[PDB]
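In what follows, a structure is listed as structure tokens, so that the remarks can point back to it.
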Amino acid sequence: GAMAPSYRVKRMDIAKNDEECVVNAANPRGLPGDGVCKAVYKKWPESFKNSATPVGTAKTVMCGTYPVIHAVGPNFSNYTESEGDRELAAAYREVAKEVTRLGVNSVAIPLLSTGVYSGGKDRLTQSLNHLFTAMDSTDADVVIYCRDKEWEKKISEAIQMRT
Ligand SMILES: O=C(NCCc1ccncc1)c1ccccc1F
Ligand SMILES: [Cl-]
Ligand SMILES: [Cl-]
Ligand SMILES: [Cl-]
């Protein structure tokens with residue numbers, strides 16, 4: 001574990017992370033996709049061998065010795081708010097199991113189901129709170145990666161609020 005497990009946020013490409021493993025915001029079919037998923041495909045294409053996994057699950061595939069955790073959040077275009085919320089919470093619980101199993105001291109994570117899978121709604125708070133519920137019992141250093149300065153400030157404020 002980390003000596004003093006922490007949460008941090010950075011506004012940059014998760015493909016340039018400084019952590020011991022990465023969470024991909026994957027599609028269920030293991031396809032290159034767009035956004036975080038395409039950057040992850042360009043950086044770690046070997047990790048997409050047999051990466052397909054259902055919604056609400058995470059599947060780890062090694063790129064060399066570097067673990068890529070493919071986490072499949074729901075597409076809120078297709079799910080009800082209620083069922084989507086359940087699957088989004090589940091995806092993060094499976095990420096916490098994988099991070100623990102791998103024995104890493106740090107993980108780079110995106111906010112699942114907040115972009116092309118958001119169904120056109122702001123899900124910063126919803127996605128971040130499910131991330132916290134899952135990861136709070138892990139002792140890895142968590143570094144959250146986002147695209148926009150607005151969200152960088154809101155994620156930073158949410159982390160600082162808990163102290
Ligand atoms: O800002 C948003 N999402 C995070 C950034 C992001 C990343 C990748 N593709 C798209 C958007 C957002 C806010 C309100 C409604 C819909 C949104 F998608
Ligand atoms: Cl960047
Ligand atoms: Cl998304
Ligand atoms: Cl983001």
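Numbering starts at 1 and runs along the chain as displayed.
Note that Cβ sites are derived from N, Cα and C of the backbone, with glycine treated the same way.
The ADP-D-ribose binding site annotation in Swiss-Prot covers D13, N27, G35, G115, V116, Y117 and is backed by experimental evidence. The note that Swiss-Prot attaches to the published mutagenesis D13 to A (Swiss-Prot position 1343) is: Partial loss of ADP-ribose 1'' phosphate phosphatase activity. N27 to A (Swiss-Prot position 1357) appears in Swiss-Prot as a mutagenesis experiment; the accompanying note says: Partial loss of mono-ADP-ribosylhydrolase activity; complete loss of ADP-ribose 1'' phosphate phosphatase activity. Quoted from Swiss-Prot for the published mutagenesis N27 to R or Y (Swiss-Prot position 1357): Almost complete loss of mono-ADP-ribosylhydrolase activity. What Swiss-Prot notes for the published mutagenesis of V36 to A (Swiss-Prot position 1366) is this: Partial loss of mono-ADP-ribosylhydrolase activity. Under its mutagenesis annotations, Swiss-Prot gives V36 to E or F (Swiss-Prot position 1366) the following note: Almost complete loss of mono-ADP-ribosylhydrolase activity. Under mutagenesis, Swiss-Prot gives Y117 to A (Swiss-Prot position 1447) with this note: Partial loss of mono-ADP-ribosylhydrolase activity; complete loss of ADP-ribose 1'' phosphate phosphatase activity.
Recorded features from Swiss-Prot, shown on the structure.
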| residue | record | Cβ contacts under 8 Å, 6 or more apart |
| --- | --- | --- |
| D13 | mutagenesis position | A39, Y145 |
| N27 | mutagenesis position | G33, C37, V72 |
| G35 | ADP-D-ribose binding site | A25, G115, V116 |
| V36 | mutagenesis position | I14, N24, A25, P110, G115, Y145 |
| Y117 | mutagenesis position | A25, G73, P74, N75, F76, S77 |
Candidates near ligand 2 among the recorded positions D13, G35, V36, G115, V116, judged by a Cβ under 6 angstroms: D13
Neighbouring C-beta atoms (10 Å sphere around the C-beta of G115 (ADP-D-ribose binding site)): 17
DSSP-derived class (H/G/I helix, E/B strand, else coil) of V36 (mutagenesis position): helix
Filtered mutagenesis positions, from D13, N27, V36, whose Cβ is under 6 Å from an atom of ligand 3: none
